[PDB]
Amino acid sequence: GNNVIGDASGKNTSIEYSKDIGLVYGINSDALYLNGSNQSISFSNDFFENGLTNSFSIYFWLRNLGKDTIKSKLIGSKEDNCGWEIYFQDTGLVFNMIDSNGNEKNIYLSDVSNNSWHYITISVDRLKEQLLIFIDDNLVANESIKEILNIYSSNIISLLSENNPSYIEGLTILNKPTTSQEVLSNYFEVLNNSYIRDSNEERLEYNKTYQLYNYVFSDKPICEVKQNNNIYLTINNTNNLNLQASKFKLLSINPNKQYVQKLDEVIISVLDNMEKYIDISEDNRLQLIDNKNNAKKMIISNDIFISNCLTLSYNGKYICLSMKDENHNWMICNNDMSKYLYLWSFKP
Amino acid sequence: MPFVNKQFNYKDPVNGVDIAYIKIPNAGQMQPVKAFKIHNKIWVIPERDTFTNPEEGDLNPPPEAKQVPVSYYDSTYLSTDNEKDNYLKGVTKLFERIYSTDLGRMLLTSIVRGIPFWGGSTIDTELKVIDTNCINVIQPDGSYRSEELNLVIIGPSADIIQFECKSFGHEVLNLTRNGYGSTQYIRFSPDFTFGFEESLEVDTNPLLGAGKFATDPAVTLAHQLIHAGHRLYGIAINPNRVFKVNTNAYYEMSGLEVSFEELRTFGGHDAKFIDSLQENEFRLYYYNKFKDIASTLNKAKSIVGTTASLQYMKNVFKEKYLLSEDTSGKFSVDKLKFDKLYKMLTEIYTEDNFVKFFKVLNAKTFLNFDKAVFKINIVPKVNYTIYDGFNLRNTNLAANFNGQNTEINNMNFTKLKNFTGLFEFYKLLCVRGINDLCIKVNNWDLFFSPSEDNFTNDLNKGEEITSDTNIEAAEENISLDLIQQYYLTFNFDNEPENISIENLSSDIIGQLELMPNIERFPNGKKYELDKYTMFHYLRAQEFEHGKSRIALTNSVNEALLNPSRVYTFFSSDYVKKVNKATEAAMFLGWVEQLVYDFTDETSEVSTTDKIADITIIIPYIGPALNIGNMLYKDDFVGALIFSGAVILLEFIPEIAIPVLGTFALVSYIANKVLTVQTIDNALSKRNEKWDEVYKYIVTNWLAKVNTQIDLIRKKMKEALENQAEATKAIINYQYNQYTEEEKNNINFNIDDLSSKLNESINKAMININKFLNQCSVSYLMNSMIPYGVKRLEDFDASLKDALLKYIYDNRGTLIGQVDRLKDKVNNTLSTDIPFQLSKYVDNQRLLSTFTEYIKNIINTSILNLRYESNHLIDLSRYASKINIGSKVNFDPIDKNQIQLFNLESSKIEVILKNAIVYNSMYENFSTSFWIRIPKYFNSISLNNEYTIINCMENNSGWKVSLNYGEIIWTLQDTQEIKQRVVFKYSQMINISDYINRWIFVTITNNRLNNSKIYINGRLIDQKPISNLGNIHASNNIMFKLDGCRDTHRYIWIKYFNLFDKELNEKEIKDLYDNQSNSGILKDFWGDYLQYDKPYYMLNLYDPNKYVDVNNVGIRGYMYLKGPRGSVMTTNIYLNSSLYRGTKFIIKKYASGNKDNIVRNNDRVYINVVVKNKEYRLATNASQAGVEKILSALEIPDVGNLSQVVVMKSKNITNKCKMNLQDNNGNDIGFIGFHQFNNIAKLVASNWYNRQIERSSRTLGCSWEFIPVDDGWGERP
Amino acid sequence: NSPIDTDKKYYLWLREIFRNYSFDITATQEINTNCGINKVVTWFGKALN
Amino acid sequence: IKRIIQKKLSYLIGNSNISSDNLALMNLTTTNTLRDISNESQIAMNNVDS
Amino acid sequence: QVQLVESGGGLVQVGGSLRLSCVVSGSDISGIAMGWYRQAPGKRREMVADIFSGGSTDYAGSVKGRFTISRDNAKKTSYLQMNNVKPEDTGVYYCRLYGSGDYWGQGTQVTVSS
Ligand SMILES: [Mg+2]
Ligand SMILES: [Mg+2]
Ligand SMILES: [Zn+2]
């Protein structure tokens, strides 16, 4: 009967948030959800006003429900057209950093508002006059801030997220600059907490409806087709042959366990006329069948360095796509394909 | 499923189908030659080329030597039938190796179905074959059959190693450039290969071999096959498109001839030397050529000269060119399909991608010119395999590309004289009277300076933004998954038939396609210079082999004017030490000091925190190549910090980015939709403009700047090699000066010293590669990109003004939306598109840097013992032999954990490869493993040393032994001089981190300084081993308790590793944290935390307390009670009682599998054992106070109380956390303790959730599960 | 130089002062000793003679 | 270092053409800069200790 | 829409010279190759010359050394200078812009008379 929001830095950080802000699990911990209309949260600290010589770092996990594209304030310490602000704009973010003399840094980061989690990192280094901006594991901006002098702003940082309902997790502010290694280390550590994720890097759930995509054919969904009066799975090679995308639901051996984890034994269900279950044929090729008892239990895992993709195996033989055949690329259980063919992803 | 479906021998009788004498097109009359059809449209003629070109019917050398770096001539080569059989089998083997790979399979398939076009008919309504695309095959009955084909492989011309694609041309058609295509004849020899120098791979392979590396012939064949594939589809780039170079400066080369076709064929960074403008130009040109072919097929009405139907030929060419056939049968070229085909033939068919597929070492660029020629023999399977090449698997040749090293795999490569003699093409550089001192500098040792006209652009040409203005897609870098995407949609089914064609004439008449007349670039051009050049500094470090003692000298002058003087950029103290006469008794210590100083100076790195994009600086680069100017190395460091990377360049490159072409917007009256679409298209084309200028700057950087840095890097490698060779020469003179008696008493192996200097140079080159790469990237980021960004911002300002005027002009049309469009324009154009290097260059992804570090650690392991499938094997590339004893016990839960008892049958033997056994005096090496040593109980273990790991041979080698609280490492040379290092842990301690717990042991051995022993990643002890001589380890490593007098003694051990280098503290810490299995919780001893297992409890804040239960029920509680007490055996052990207090049992709640292993974030129940019976840990979350007192309840009485526990594993991974949660998924808090009056009760507290991980305040909720173990074994 | 008159000029001066003092007071250099690698303070010798 | 910075600051506030509100902003920024200088000095003392 | 308009064709005596020109409207023709083809009566339209935006030229066999193809990107025009004409050079000459479409001209007749 309570939602606890606080600061664990041990400093004099004062937090004031709207009473009705919800918490939903994100990557590692619960994340604040802002509805974008009346929910906001402010952090107060004498260090947040920045200045002329202080170096600092900002990093957080953001998942935006990017409906609109107008310039809206997301988060920043802005007062007398001075300081810094991250805005929502177009398909992504905009970093604005302006000083008391008028020198400005307006940088557009593209492709962030795809309703998927992203790890945003900003590092302002005054000793080296260097600005670093990272999204996920890529260094998206390296700039020289030799021209930016005094960004003395308010001692409050106001997370507003105007006009865009969004999720924010793990907001962390440091008084030192960040190196690219540190960004990669934080990203990859936080990412593997034994949980499997969907296309949006949200936790994979049992008994939920998804659509399956292969890493190589990221935009071609997995569909179903009949060959010898029993039904198999393949991708849509012949452009829109009207093979509609198949509906997938994972089932665990446990009545409980809403969420999928590493090394889990799962069975796959497909919403055809009846609930069709996944089985391995004699030619190592996957097929849909009628009876639950014959469904094969596969062990599900993922790669540490690919955040939104997962792997499936049966008796050590992993699941991938076959060669051109019909033209149809069959789902097969074989270990003689390239590594990139074994990564799959689910989209709700 | 082989590409060549028949075993071909040169003495096989002719049959006229696949083995027969043939005559191909020729200038006049040609003698028929025996040829073999190895695949459809693929013939091989094991004959020297004296017939394809009538001007080259002579195998003797040409009148003037070819202007190529490496050339070899032998008029007797490929004359005997044995040579021809060897040639045929080698070509067959190379074709099989290419076809085995995915990319090569696609390449050969595309070559086969790319039949040359039937464009020989003068009448547009007919299809006539071209004679020059066919051959005549003599049948046994004496008749000849004319047959069309695609590819012929023949031997080389006069120059044996000059491989190229030839094709017979046409009277008016340029078959290789009009989309038609012609039959391709490739000059190739599989009995010879090139030899090149490489230093980039030391970052991932620090054990790289020394000297030259040999190119895999399969790569060269694939290169020529890609040329043939470009020519067969008629998309070969015009051979007069040449990357012009400046040849006027003293540092610039006298001349270079490279074609745009060759750059396209290479791929990687070489293909990026071409700007995007000319690439689009080429694509559209060949697109319209394909459309020409489509229209020719459409207007066709009949076929001539064959029995095959017209429709069949139309279908064949439809599949060759991927033409789209409509409902009426008319052919057309789809832009999408042509994109796929052109991209596959040009950007995927590259030498770089074949290098990636073949897994062999090869030059990253064409500017890494070849340096030698080697005779080879690839036919025997013991020398070369279809799947591995020279790098034979499970051998010494598999690792570090040692199969391609001409010195390690020396029996496979025989050096031959380079007919391009020394300094054949050169420049004469003279220093003005410091008379003149002049040096000849080889042409290919000079600087590649691309001309400005190569980088043409229309950035200054404005565009007209229309509502129909097309927005372009991305330009995806050719990655392996895209290659797989094309591989999975590739059609390997259809192969064109070998149809019956009308017989041609007996002698096919035809000549090759005309080559442009190339001028021999000037040679021997003399330059008069006022300053010593980098070439002079590099030349001063060279010397000639002989008897005379060469002496080092810091005066470049004196070194240049004396053969017996060698310049060195080292300190003057080094010069004095090396040049001194050393006595015999002091020889070995002298050599050791010289090695130490060499490694110290070469590995010298100065970190800087003052400039942004550069973090390290190597100072000796200053005096090594006279980079910049001035006296000391401090000048180099200071000037590098002050000026930037520009000092490293030999010529300042022009980066000329003009005013960007403004957009002109067309006006649509009374039309809202098309006007807003025009605005949006203008903004999108602006984004495209940002990307275009960025790409142009990256191309200019790759061609003008990065090449200079690469040459500097190569010359640094050369300078280090020169210094090492000079020092070795002086040391070996000194050794040979002795009477042979002193030479008997001193065991000196100069090859060992050469090795040692080689890996010292490898480390120095790791540092140099990192530094010079950083310099090149810094110059791109700071000195060239900003000119762009300025021009781009000016373009944004102009576009903003033009747009705002456009919107205010259509103010009536955009009624109401004036504000929204104004805001869109202002906000989009007020920002900057940041330049991301990972977008345009494949090298600079951060994940690849992490991968490089991990690989560098991995590739140093000469032995890696791991349990895979059902056997314990060696995961190293050497793949040593493992003999497992009958009584070796593997843990059923974690089979990597090996138990060794004090029995003769409980033993593990590793038979090492002969190339990885230790026999040296200078080679550093390391070992690491996890060991669990049980507590000692008997006094017989007192003063009883027993070996567990043995690598001793005749009292020489190394051993790991154990004693009472002692882990002992013992090194011993062949002279029985031995050194021991020890880690001591006491058994007289309350709670021990080592007794019966998993311990990560690491021993590093620097042959010059010390042997160090680390425990759990922390340095523990060190002993000087510099006084040790030659050590000869054992051919096998023995894991067995040897000499242990305790009959019941055993050990546990896992993750053994033997490395060929000295690990530093950082690397050992990385290994310790890597091998921790951080995803799985651990018990107190270090094993896997398990379900349904009773564990006594420890609290890490107060280890002297144990969990006890005051009373069972909701009204009771559990608290920490002390003291634990002490268990002891006098003079042996005195420890705190670990089996005291209540027990916990972890129960599965939401487990998705059945393995009884508690992983991280597992939702579990917890039972409490009181009076040997289980209760449930639970609490009432609705009681007042954040601290919720925990209680042990009857299992049927829990009801709806808070019981769901989330487990957490924090780093071994001994630290365990337990977050309590009710049945609604809410947090109750972590389980620790809180003070109520006297008693510290077990409490779920949400205050722990408010604390950052690893903080001291989290040590109260950190727990240690202790199960009963036979290594501890006190009374439960 | 011209004496500081605008607030910008003072910001430039103060930033350079801070950066130079930062580089001076935090000057370290890693060296090899018989005990291993040590992070030596650069100015120590000039500080206490 | 702090005395030099404070002397220059006080001199500029005493006699210069900068606007009063600007001078106030400068005072605030200089206070934060002194905090940063103290942090750097602390780093230096930790370095000498180690 | 892109438009190609040729001009300069006429009848010409053996060994004479004739200049063909072609102007473009609707595209900048920067970084776009151009070409001149000819169609003889009853034969297929054949390539005569090609010129790239950088200025590189590529000729056919029967036409090399007698014809010269040039271009001006600024004036958006392609030229074909025919020197030492021979009776085989008679036919309809067409200009082509190797662009996003099959951009052809109307065609102008050249007749070599003797
Ligand atoms: Mg509730
Ligand atoms: Mg307390
Ligand atoms: Zn080539």
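All residue numbers given for chain B refer to Swiss-Prot; the residues shown span 1-434, 451-1227, 1231-1295 in order.
Backbone N, Cα and C define each Cβ position, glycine as well.
Secondary structure at B:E262 (Zn(2+) binding site), taken from DSSP and collapsed to helix, strand or coil, is helix. Neighbour list (B:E262 (Zn(2+) binding site), Cβ cut-off 8 Å, at least 6 residues apart, same chain): B:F366. Residues or ranges marked as Zn(2+) binding site in Swiss-Prot (evidence: experimental evidence): B:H223, B:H227, B:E262.
What Swiss-Prot lists as ganglioside GT1b (d18:1(4E)) binding site is B:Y1117, B:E1203, and the listing cites experimental evidence. Neighbours of B:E1203 (ganglioside GT1b (d18:1(4E)) binding site), defined as other CB atoms within 10 A of its CB across all chains, total 20. Look at B:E1203 (ganglioside GT1b (d18:1(4E)) binding site): DSSP puts it in a strand.
The mutagenesis experiment B:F953 to R is recorded by Swiss-Prot, whose note states: Whole toxin is non-toxic, almost no binding of RBD to neurons. Cβ neighbours within 10 Å of B:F953 (mutagenesis position), excluding its own Cβ and spanning all shown chains: 17.
Following the DSSP three-state reduction, the secondary structure of B:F953 (mutagenesis position) is coil. Annotation of the published mutagenesis B:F953 to G in Swiss-Prot: Whole toxin has 50-fold reduction in toxicity, almost no binding of RBD to neurons; the original residue is retained in the structure shown.
Following the DSSP three-state reduction, the secondary structure of B:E982 (mutagenesis position) is strand. For B:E982 (mutagenesis position), the same-chain residues that are 6 or more apart in sequence and have a Cβ closer than 8 Å to its Cβ are B:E961, B:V998, B:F999, B:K1000. Among the sequence features in Swiss-Prot, the mutagenesis site B:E982 to A or Q is noted as follows: Decreased binding of NTNHA by receptor-binding domain (RBD) at pH 7.5.
Quoted from Swiss-Prot, the note on mutagenesis experiment B:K1000 to A is: Decreased binding of NTNHA by RBD at pH 6.0, none at pH 7.5.
Packing around B:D1037 (mutagenesis position) is summarised by its Cβ count: 16 other Cβ atoms lie within 10 angstroms of its Cβ, all protein chains included. Where Swiss-Prot documents B:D1037 to A or N as a mutagenesis experiment, the accompanying text is: Decreased binding of NTNHA by RBD at pH 7.5.
According to Swiss-Prot, the mutagenesis experiment B:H1064 to G or R carries this note: Whole toxin has reduced toxicity, dramatically reduced binding of RBD to neurons. B:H1064 (mutagenesis position) falls outside any helix or strand according to DSSP and counts as coil.
In sequence order, B:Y1112, B:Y1122, B:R1140, B:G1141 are the residues near B:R1156 (mutagenesis position), counting only same-chain partners six or more apart with C-beta under 8 A. Here Swiss-Prot describes B:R1156 to E as a published mutagenesis experiment; the accompanying note says: Decreased binding of RBD to SV2C, substantial binding to neurons.
Swiss-Prot gives this note for the published mutagenesis B:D1171 to A: Decreased binding of NTNHA by RBD at pH 7.5. In the three-state DSSP reading, B:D1171 (mutagenesis position) counts as coil.
B:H1253 to W appears in Swiss-Prot as a published mutagenesis result, with the remark: Heavy chain has very strongly reduced binding to synaptosomes, binds much less GT1b. RBD protects against neurotoxin less well than wild-type. The Cβ of B:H1253 (mutagenesis position) has 19 other Cβ atoms within 10 Å, all protein chains considered. Secondary structure at B:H1253 (mutagenesis position), as computed by DSSP, is strand.
In Swiss-Prot, the entry for mutagenesis B:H1253 to A states: Strongly reduced toxicity, heavy chain has very strongly reduced binding to synaptosomes, decrease in ganglioside GT1b binding. The structure shown retains the original residue.
Every protein chain considered, the tally of other Cβ atoms within 10 Å of the Cβ of B:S1264 (mutagenesis position) stands at 22. Among the mutagenesis results in Swiss-Prot, B:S1264 to A has the note: Reduced toxicity, heavy chain has strongly reduced binding to synaptosomes, heavy chain binds less GT1b. The residue drawn here is the original one.
B:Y1267 to F appears in Swiss-Prot as a published mutagenesis result, with the remark: Nearly complete loss of toxicity, heavy chain has very strongly reduced binding to synaptosomes, binds much less GT1b. Taken residue by residue with DSSP, B:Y1267 (mutagenesis position) is part of a helix. Applying an 8 A CB threshold to same-chain residues 6+ apart, the list for B:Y1267 (mutagenesis position) reads B:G1248, B:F1249, B:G1251, B:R1276, B:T1277, B:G1279, B:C1280.
In the three-state DSSP classification, B:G1292 (mutagenesis position) falls within coil. Among the mutagenesis entries in Swiss-Prot is B:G1292 to Q, noted as: Whole toxin has very strongly reduced toxicity, almost no binding of RBD to neurons.
In Swiss-Prot, the entry for mutagenesis B:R1294 to A states: Decreased binding of RBD to SV2C, substantial binding to neurons. The structure shown retains the original residue.
Comparing B:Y1117 (ganglioside GT1b (d18:1(4E)) binding site) with B:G1292 (mutagenesis position), their Cα atoms are 25 Å apart once rounded. The Cβ centroid of B:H223, B:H227, B:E262 marks the Zn(2+) site; residues of that chain outside this set whose Cβ lies within 8 Å of it are B:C165, B:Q224, B:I226, B:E261, B:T265, B:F266, B:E351, given in sequence order. The Cβ of B:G1292 (mutagenesis position) has B:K951, B:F953 as same-chain neighbours under 8 Å, each 6 or more residues away in sequence. Proximity of the recorded positions B:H227, B:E262, B:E982, B:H1064, B:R1156, B:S1264 to ligand 3, judged by a Cβ distance under 6 angstroms to any of its atoms, singles out B:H227, B:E262 in sequence order. Just so you know, of the recorded positions B:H227, B:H1064, B:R1294, the Cβ with the fewest other Cβ atoms around it within 10 Å is the one at B:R1294.
Residues from the recorded positions list (B:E262, B:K1000, B:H1253) with a C-beta closer than 6 Å to any atom of ligand 2: B:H1253.
In three-state terms derived from DSSP, B:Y1117 (ganglioside GT1b (d18:1(4E)) binding site) belongs to neither a helical nor a strand segment and is classed as coil. With every protein chain in view, the residue among the recorded positions B:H223, B:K1000 whose Cβ has the most Cβ partners within 10 Å turns out to be B:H223. Each of the recorded positions B:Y1117, B:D1171 was scored by the other Cβ atoms within 10 Å of its Cβ; the lowest score goes to B:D1171. Of the recorded residues, B:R1294 (mutagenesis position) and B:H223 (Zn(2+) binding site) place their C-alpha atoms 74 Å from one another. For the recorded positions B:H223, B:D1037, B:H1064, B:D1171, B:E1203, B:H1253, a Cα to Cα distance of within 10 angstroms from B:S1264 (mutagenesis position) holds for B:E1203, B:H1253. Among the binding-site residues B:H223, B:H227, B:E1203, the ones whose Cα is located within 10 Å of the Cα of B:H1253 (mutagenesis position) are B:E1203.
When the alpha carbons of B:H1064 (mutagenesis position) and B:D1171 (mutagenesis position) are compared, the span between them is 31 angstrom. In the three-state DSSP assignment, the secondary structure recorded for B:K1000 (mutagenesis position) is strand. Cα proximity to B:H227 (Zn(2+) binding site) (within 10 Å) is found for none of the recorded positions B:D1037, B:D1171, B:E1203.
When Cα-Cα distances from B:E1203 (ganglioside GT1b (d18:1(4E)) binding site) are compared across the recorded positions B:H223, B:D1037, B:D1171, the shortest belongs to B:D1171.
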